[PDB]
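Beneath this line is the structure, given in structure tokens, with notes to follow.
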Amino acid sequence: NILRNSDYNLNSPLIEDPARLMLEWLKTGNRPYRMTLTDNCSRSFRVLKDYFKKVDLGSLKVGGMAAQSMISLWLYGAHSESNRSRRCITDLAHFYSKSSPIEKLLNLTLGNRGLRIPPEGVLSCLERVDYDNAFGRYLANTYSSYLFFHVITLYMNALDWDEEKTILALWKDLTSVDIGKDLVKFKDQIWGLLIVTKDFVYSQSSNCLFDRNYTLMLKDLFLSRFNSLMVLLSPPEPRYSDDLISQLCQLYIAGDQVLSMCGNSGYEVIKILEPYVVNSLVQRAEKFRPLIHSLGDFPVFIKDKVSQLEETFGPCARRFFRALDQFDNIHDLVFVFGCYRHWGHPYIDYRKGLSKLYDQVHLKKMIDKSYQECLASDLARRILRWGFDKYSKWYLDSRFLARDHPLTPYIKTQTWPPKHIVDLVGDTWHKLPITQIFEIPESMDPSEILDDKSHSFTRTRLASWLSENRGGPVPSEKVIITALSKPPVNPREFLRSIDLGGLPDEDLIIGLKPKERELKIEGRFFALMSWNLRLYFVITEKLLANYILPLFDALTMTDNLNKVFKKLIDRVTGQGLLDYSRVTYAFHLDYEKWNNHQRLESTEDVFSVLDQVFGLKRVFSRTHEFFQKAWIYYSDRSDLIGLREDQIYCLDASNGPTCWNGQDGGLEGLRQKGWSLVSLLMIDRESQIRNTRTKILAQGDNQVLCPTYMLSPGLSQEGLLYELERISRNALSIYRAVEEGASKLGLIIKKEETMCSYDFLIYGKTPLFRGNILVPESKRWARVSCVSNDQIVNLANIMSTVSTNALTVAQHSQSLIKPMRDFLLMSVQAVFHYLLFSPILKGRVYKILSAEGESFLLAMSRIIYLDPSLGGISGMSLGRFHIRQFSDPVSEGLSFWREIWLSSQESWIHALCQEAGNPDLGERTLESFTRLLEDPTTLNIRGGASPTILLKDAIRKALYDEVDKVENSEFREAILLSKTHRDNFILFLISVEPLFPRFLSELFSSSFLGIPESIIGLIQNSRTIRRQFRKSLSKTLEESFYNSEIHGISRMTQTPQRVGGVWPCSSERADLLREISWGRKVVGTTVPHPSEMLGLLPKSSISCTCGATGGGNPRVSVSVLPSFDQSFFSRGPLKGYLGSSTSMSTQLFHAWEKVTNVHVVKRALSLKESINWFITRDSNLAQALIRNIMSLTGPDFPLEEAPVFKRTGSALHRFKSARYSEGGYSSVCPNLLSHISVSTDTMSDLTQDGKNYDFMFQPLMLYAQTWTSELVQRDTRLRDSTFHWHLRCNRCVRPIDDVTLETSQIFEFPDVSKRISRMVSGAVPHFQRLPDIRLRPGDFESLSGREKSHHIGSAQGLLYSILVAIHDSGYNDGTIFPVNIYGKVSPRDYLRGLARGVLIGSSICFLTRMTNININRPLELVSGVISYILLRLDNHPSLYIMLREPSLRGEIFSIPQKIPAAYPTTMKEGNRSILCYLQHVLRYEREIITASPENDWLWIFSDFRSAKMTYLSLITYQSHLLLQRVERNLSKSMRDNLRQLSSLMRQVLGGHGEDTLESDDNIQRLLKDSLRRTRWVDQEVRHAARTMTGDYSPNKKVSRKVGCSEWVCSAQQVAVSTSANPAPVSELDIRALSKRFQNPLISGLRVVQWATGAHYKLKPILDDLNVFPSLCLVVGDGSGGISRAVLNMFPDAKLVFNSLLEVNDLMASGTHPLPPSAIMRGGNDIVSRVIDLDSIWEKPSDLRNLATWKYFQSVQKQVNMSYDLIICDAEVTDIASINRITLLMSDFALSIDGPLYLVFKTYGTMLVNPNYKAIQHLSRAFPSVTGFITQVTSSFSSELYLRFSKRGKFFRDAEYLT
Amino acid sequence: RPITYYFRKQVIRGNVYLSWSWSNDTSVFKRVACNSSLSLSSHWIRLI
Ligand SMILES: [Zn+2]
Ligand SMILES: [Zn+2]
């Protein structure tokens, strides 16, 4: 006799049948059988008769027409005023002003960070103009209507008379009551007189009637409008106009007019609004690069439909589209984009939509099959290539195959074939009988399957319910209840039964339900299936998502937001670049009913291939057979079913069908992944045959193609237009090909609706304008107070949705100040509503509102800012805006509060901080330690933790005392085992001394107890609880929530906790707080926050005063690029750095399902992987883990002989890449991050003594990125000033002091293999145990540098080449080539060792790539394989880092090497040089290696010492000796041994072979060749830097006895250049001079090249110069070159490099760039007589700015010297840049007093164009001039090196050229 | 000047062969109005 409400916001669909039926009942008769009988509706009908004995009944309106009146009414009153809205907004602004000081915290943290504060005031935004005006009357009426409807919905969703009495007690002068009946009236000057009759609403003035869902809709839209305009008001910067607010009021009124004079049918107009905005955005994009041809017919489509809707529907649509086109800005248009729901939702016509669906599904086609054959052949080719790559083993069976087929020899030899062979069989891979690859699990975790999905009925119960009932809608069964009733899943057996036919005719039912808030009158329909069918679909799609989707890259379904952004950036490079080097088109494809039109005959062969690879057949195929053989019905109407005992026989099937017994098609939300696969394969085929460099993005419906094209840097207009013509041609061709393929598969594509652009893109309502992720804010601020389903309206929940909405806004945006201000405002609004009324508390609060002066201040501050862990349970600290997935919120909060404490002088904030310091700890007993298992990094608190723990424990109680009433025996026994052993195992876990809590959590969830806890946390639905359990659980939970909110408000109004002085070094406080909470020392969780250990104020490299004095001060360097544009048109050159992000917090860019766990056995195996990190082998915890995995299996398990390595040199909060690791979320949009690089190599100083600091750099990088971007965009002058952050706390920095865990207590586990089958029996496949050989020791730290760097090199090469030969992801990771090892190593031996390692890696790749004909040519094979490895190594970036150490450079350039010409030395040239040295080592000096018998032993290291790499390494060495020990062709015995090695690596490297097939044959095959020729070490390479590697080997070599190398020059020629004012002009001179030719002969005779071969030209001028200048200023040049020659000629000379950086994305991730290679080629003396070489990038290079020249003057002042020479060699064809250059160079030379010589390179052609402004602009300090020409200059070129000279203080105001 | 590969063909007794020239007009041509690879010409000159 009691039910919950669970309905506040509009999540349900919308419908008109209830109102119609209630009207028919009110007119006359009994209830018409379809009315959802209850008590509420009965009493409502009673009162409704008692007031509808009037006469209005008979001309009443209903839903679908009722709105019509309403909206008109509303716009009328919205432009009328009242006396009520004044009071409301007056009180709201009073609340804000009472809450004004709150913002002080924000302003204080921004002033500590070093930024200005907006002075208008976010929080006093409702007192500038919000009254007595049109806009303030529309705002106040909107808010008042929202309040009205909120009160209405509260009265509706109340339960008892007491709540209604409470409500009327609160609102008195607004509401009225009539007792003796339940007759409640609500009046208002706008909306007249409503009569909310409990579950129904009636309007008299607007003569209509309706139900709750409409009230929720209107409440939601009014709230959207209000909060949107609110956050829109008072922003910091002029991002928007004010005519945005005025235009948006106009737009909303236009929509009102549309609705008021076109009915619900006018809801097609917003469906046109959205693409209209998109078209406007595109047409505003092309203006920047307007020279390319825009394709498609999108704008024509838009114009036609606007004219259509203007002719029909009246001129209202005209007004709407006019006001929509009124906008001009871009962000305003996006803000209009977000509000496609601010008008309402349409009353759907389910019959109409179902009729259209029936027709669209039953529409037969005449499609082809050969296309699908080719498509599936491509798929099988891809899957087999992947299989061979990862696991070097085919997946065929020659026993079933032919012989006149090239693959029987290419299978007898386990290889992969070349291009011409695959072309010979390009479309026949199906005729290959592909066998099983991916073993499926015999069980699965319930967290992946069970969910509140409203499982359907089956035929038996359906027929019985129809025979019993007389009508009404179906309530469907639930999933967890059905699961607890029936036995669990055994997918192997299930799919084998389906393989045998299976899925009998009974369980083939589907039910429909209309989707919610989709804005279509026809309405979408999401389905709910039966148990077996839903099981089939779910396990199938999860199976594909696990082991198929990772192959494809477009497939953006199982991906989070960060990875989405990474993919978009990768597929958008070439948008908004300012040049014509990267043109990327974007085709958005949106088919017509893709789901329905996807049909059987298409998906037969692709699905067949999937089914063969899983070892099944026809199973996937059967899908459409099920849709052919299945019933389909509609839930909200049952009386239409008339079943004939054989089929459906639907009734009333003339007005439109409702049900049917079969359909050739599919439905939305089902098999999205396979259908996406086939569509993607089509697209990829067509593109790859037309253009290979296409990228694809696909979730299944909103597909995106992106073809990229590169065009040369220097191109002329004719050629440019030719290129663009060919570009458009190819793009149109690909689009036509896609349409042809789609008509070949029945998928019709709308030609006039596919979108095309080149500077725009869309993905899932995420717009990307010119590479910039542009944000809609309106969706997210509209979702304020719109809590999710099956949740409670608690303070915590609404504040949490506010916070996460704002944080997702920030992740979609930049300029965090705006989302912070919006967070504040929306939070205050939400809490004002919640305190106006609290449902679960069943009354108003009265403790916070009545407060004044200070107490209300403390209350709000505690509500909003305090974290859930620190006393409060509602708010969040601002420190979560810096990073999102941080490992410890405690340190973040404490750092924030400390900064706010010492950065202030006020009183109450001190009290708040002291409260945050000592958060009122409580008991230290059991029933609290469990919290550490559900959410570590928390505190045992007096006042309870998040209600999740409370739900888990309450449901645990109900399930323990009602275990007997669950039918299943396995689940029953599992819960039985749970009860006892849970307490006992928690006791053991507390019995572990060091208390590393993450290990305990993973162990608790990894044992059998994770099963019940899993499902118990999977219970979150109130109706689920009411069905399964009884009123006890629900009542207990309600009372618990009551007590919890009471304690919450008591905490928010606690006593001020009088101050006790500030605290130092917050993280230390957190550690000791955990300590005094849980007694013992704690580790792991305590992680510092960069807000503490990087300081507040950064400083530019200039004017910092650190330099190199005081010591090796560490720092985090931030190189910003000059391309920084605060606007949204450039996207920068770079990619960005965001980090990784684990998808375990419901952030998948949609919300369909989650990925909580995988399995208990896999978690236990992960523990076994982490055995030796912090636990010893022969101990009690190792015994426990082995007992655990042996309990969850049989005692006959082939354990893996857990390893014999020791990563003692590592951290402890880097446990696993499962839940929290890889810190970093990049809360700010990456768009501005395209301008930034962030280096940490300075922090290498921290490892001067070692100590194993090993702290995470990613939070540092991210904090720096965020706040330096903010500090740049607030001051656009420092567009190139590299910053550097210094450390402030040293006590934050923590030496690891590695620790171990041990106990004396032992705990025995019970058997769970003979007690629970079907859950654990076969979850994980075989492991193929290998026998160990004890890995004879190393004895490593007894050698010198020159004796072991060879070993290090060989090890690195071996590991890299192995990780390349098997396609692991760790082939391109920086953990292999670290940077703390090049500074102290012998370079020659290091590189020769790399060569050795690469060679034996080539041995393994030879073992793999072994066909039947390549055997007789093995030497060329070895060479080519080495070349392949070297190619992949060229693709390795971070190797080029080794060019920082000068010793390595000297050794690598001692051999001839092609010198580059770019300053920012890239991967390409650096790796090319390294690989040229390696290729010179090989093929000249191979004899030196593999000889000198004490260089031959192979020392392996322990960076990847797992069983996998081990046997692979021994195999590589054996195969290397066997390729060696040979000079002539091979023998058959050698081939036999090699095939045995191939089989062995096949067995070890997973697959489906036998495990090893022997041990004695193994040892006999590897002994005497590898085992007694490896010397394994129990140590990692990095820490070797301690003992001997750190001891530098002084190079005691000098030279090679070569002569003095006398220097040389060449001829020259002088020319005159005079000047005067008038400057007349002739025509023939321009005619013969201004014609630029090009003919390279002498540019090729310029043999030497350093940057471009210019020193040849600049020898003679300086040889003529007669000062021997001490100080040159070289500018514009790329590298060395001219500068290097300057250093040659004048020994007593120094230099100022103004070489531009122009960084590219080919560099490393964080590290700083390296100096120009040319100068590092010079030598030590020449380099030291450069000023500063390792600090150039820290200096600016922007010639067009002034700071560069101020830096030059600063150098002149700091050094006791004065400039004498200047050189400018900037080649530019443009004009403005060189004009600026000359302006600033003139002001510079005017700011020099001493003698001066200047050299300017120029082209004679520009010397007569009057727009050059070079001589008349530069000749303002120099009287003396002479032009110079060289005997080496381009054969036809007007190159002049003009030399100016002065002696001091000459002005010569201006003089043109004569 | 722009680059214009003028293509044509010839027939010898029996079969045919192709022919190309820089200075002719037989009206089946491939043309490009930009070199964009003169650096390669200089490279070949340095090599030889
Ligand atoms: Zn600190
Ligand atoms: Zn500094």
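To match Swiss-Prot, the residue numbers of chain A are left as they are there, and the shown ones run 29-1886.
Even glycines carry a Cβ here, placed using N, Cα and C.
The feature ATP binding site is assigned by Swiss-Prot to A:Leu1701, A:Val1702, A:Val1703, A:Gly1704, A:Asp1705, A:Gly1706, A:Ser1707, A:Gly1708, A:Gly1709, A:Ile1710, with sequence analysis given as support. Residues annotated as domain 'RdRp catalytic' in Swiss-Prot, with sequence analysis given as evidence: A:611-799. The annotation domain 'Mononegavirus-type SAM-dependent 2'-O-MTase' is assigned in Swiss-Prot to A:1674-1871 on the grounds of sequence analysis. Under its mutagenesis entries, Swiss-Prot includes A:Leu725 to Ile or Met with the note: Complete loss of polymerase activity. A:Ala726 to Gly, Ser or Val appears in Swiss-Prot as a published mutagenesis result, with the remark: Complete loss of polymerase activity. Per Swiss-Prot, mutagenesis A:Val732 to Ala is noted as: Partial loss of polymerase activity. Under its mutagenesis entries, Swiss-Prot includes A:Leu733 to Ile with the note: No effect on polymerase activity. Quoted from Swiss-Prot for the published natural variant A:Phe365 to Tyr: In strain: Isolate SAD1-3670 var 1 and Isolate SAD1-3670 var 2. A:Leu391 to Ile appears in Swiss-Prot as a natural variant; the accompanying note says: In strain: Isolate SAD1-3670 var 1 and Isolate SAD1-3670 var 2. Among the natural variants in Swiss-Prot is A:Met394 to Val, noted as: In strain: SRV9, Isolate SAD1-3670 var 1, Isolate SAD1-3670 var 2, Isolate SAD Bern, Isolate SAD Bern original var 1, Isolate SAD Bern original var 2, Isolate SAD Bern original var 3, Isolate SAD Bern original var 4, Isolate SAD Bern original var 5, Isolate SAD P5/88, Isolate SAD VA1 and Isolate SAG 2. Swiss-Prot lists A:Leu1100 to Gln among its natural variants, and the accompanying note reads: In strain: SRV9.
Known features from Swiss-Prot, placed on the structure.
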residue   : record               : Cβ contacts under 8 Å, 6 or more apart
A:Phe365  : variant position     : A:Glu302, A:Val305, A:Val306, A:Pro795, A:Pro804, A:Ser806
A:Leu391  : variant position     : none
A:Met394  : variant position     : none
A:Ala726  : mutagenesis position : A:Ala582, A:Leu583, A:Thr584, A:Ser704, A:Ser707, A:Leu708, A:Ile711, A:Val732
A:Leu1100 : variant position     : none
A:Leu1701 : ATP binding site     : A:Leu1723, A:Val1724, A:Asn1726, A:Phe1780, A:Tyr1791, A:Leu1793, A:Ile1794, A:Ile1795
A:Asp1705 : ATP binding site     : A:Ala1679, A:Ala1682, A:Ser1711, A:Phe1725, A:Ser1727, A:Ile1795, A:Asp1797, A:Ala1798
A:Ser1707 : ATP binding site     : A:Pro1488, A:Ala1489, A:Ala1490, A:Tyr1491, A:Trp1678, A:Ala1679, A:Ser1727, A:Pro1744, A:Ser1745, A:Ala1746, A:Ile1747
A:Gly1709 : ATP binding site     : A:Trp1678, A:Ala1679, A:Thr1680, A:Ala1682, A:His1683, A:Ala1746
Three-state secondary structure, which DSSP defines for A:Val732 (mutagenesis position): strand
Recorded positions compared (A:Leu733, A:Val1703) - the one with the fewest other Cβ atoms within 10 Å: A:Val1703
All-chain count of other Cβ atoms within 10 Å of A:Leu725 (mutagenesis position): 23
Between A:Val1703 (ATP binding site) and A:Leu733 (mutagenesis position), the C-alpha gap once rounded to whole angstrom: 44
Distance from A:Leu725 (mutagenesis position) back to A:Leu733 (mutagenesis position), taken between C-alpha atoms, in Å: 7
Surrounding CB atoms that lie within 10 Å of the CB of A:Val732 (mutagenesis position), all protein chains: 23
Local backbone state of A:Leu1100 (variant position), from DSSP in three classes: helix
Secondary-structure category, per DSSP, in which A:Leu725 (mutagenesis position) falls: strand
